[PDB]
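Down below is the structure, laid out as structure tokens.
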Amino acid sequence: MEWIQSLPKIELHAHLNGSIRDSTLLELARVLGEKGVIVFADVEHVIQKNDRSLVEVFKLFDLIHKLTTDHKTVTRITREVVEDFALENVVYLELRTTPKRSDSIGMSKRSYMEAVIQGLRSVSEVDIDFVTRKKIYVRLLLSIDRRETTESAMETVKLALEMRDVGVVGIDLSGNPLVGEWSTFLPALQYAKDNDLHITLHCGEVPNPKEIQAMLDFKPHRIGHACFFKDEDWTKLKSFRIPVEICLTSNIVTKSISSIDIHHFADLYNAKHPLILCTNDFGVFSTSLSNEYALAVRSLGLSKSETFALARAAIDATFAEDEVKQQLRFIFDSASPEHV
Ligand SMILES: O=c1[nH]cnc2c1ncn2[C@@H]1O[C@H](COP(=O)(O)O)[C@@H](O)[C@H]1O
Ligand SMILES: [Zn+2]
């Protein structure tokens, strides 16, 4: 109802460039329109009308990236995303982002991520811890996009290892699940995992039985979505105890799951398999982590107490150092008496 907004929450699946304020997106559009680099009306149209089906969504990202791939803008949206999550009482955020190259502006994967760090340093409206009045803990995941080559994925992994000193804790594989081959990414993800980086994989967003099995056989630390798992995939997932990042609004909008009332998050909850409610792209899908909790609470008929326990259970699914997980345990214990 309202307590959901004040519930302390852990966000483990938020893509930076999918988490942008509507007003920031259109302001950036209007300036590039007035600079004559795009045609505002067309861009405004696609932000408005793109149906956010899995096919259309990747087109919308191509558009966003034309608006947002500049150092000053990366800093700006990093700051705004952290403020927005902190303001709805997210107390721990793993923020994922694909590092970009853009030669025309001398942007490298490293200089892109330096702009992210500058964003974190610029956070002022809330207290931030991003390496060891609202307080938020922020840690970073570098995304590998399924359009990338093995060597490009390796550059991302090497950059992640170098940036462990500013809160990088893991690697994601994401982007269009119709593009690329697991065999391209497996070798870079193996190098990451062997160098003690934590790994989350987008898995089963489309039917792909051999890819789902190969991602499960890799034993990543988390998976996202799991929309087109078959019974053989659930049995292996449950045996391997790999937590699932559940993206309720995302999965309904993209037509990946036909309704909340058949969503697998209820089978997992009942089976006592770890799951974490996530926004995925709260900008693209017009939601908030409080709203994700609201949709789950009504669908499962959870009490305040059951809902609190589910939120707290996310702590051991974080990629944070033990010190931070201990701080989160303190934060949850302090709030427990307020949740029936
Ligand atoms: O639902 C999703 N499925 C797959 N990839 C996604 C999804 N949402 C966001 N992404 C990825 O995240 C990127 C947007 O955030 P960025 O990494 O900060 O540029 C997109 O270009 C995709 O690669
Ligand atoms: Zn996603």
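The residues of chain A that appear here are 1-132, 148-355 by Swiss-Prot count, in order.
Each Cβ is built from the backbone N, Cα and C atoms, and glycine gets one as well.
The feature active site, proton donor is assigned by Swiss-Prot to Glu220. Within 10 Å of the C-beta atom of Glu220 (active site, proton donor) sit 21 other C-beta atoms, taking all shown protein chains into account.
Among the sequence features in Swiss-Prot, the mutagenesis site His15 to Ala is noted as follows: Abolishes catalytic activity. Annotation for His15 (mutagenesis position): spatial neighbours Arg96, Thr97, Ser158, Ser189, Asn295, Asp296, criterion Cβ-Cβ under 8 Å with sequence separation of six or more.
Around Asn17 (mutagenesis position), the C-beta neighbours below 8 angstroms that are at least 6 residues distant in the chain are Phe61, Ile64, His65, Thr68, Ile77, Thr97, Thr98. For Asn17 to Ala, Swiss-Prot lists a mutagenesis experiment annotated as follows: Reduces catalytic efficiency 2-fold.
Annotation for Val57 (mutagenesis position): same-chain Cβ neighbours under 8 Å, separated by at least 6 residues, are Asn50, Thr269, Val299. Under the heading of mutagenesis, Swiss-Prot lists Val57 to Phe and annotates it as follows: Reduces catalytic efficiency 20-fold.
The annotation that Swiss-Prot gives for the mutagenesis experiment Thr98 to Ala reads: Reduces catalytic efficiency 2-fold.
DSSP assigns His15 (mutagenesis position) to a strand. Flanking an unmodelled stretch of 15 residues, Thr132 and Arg148 have Cα atoms 20 Å from one another.
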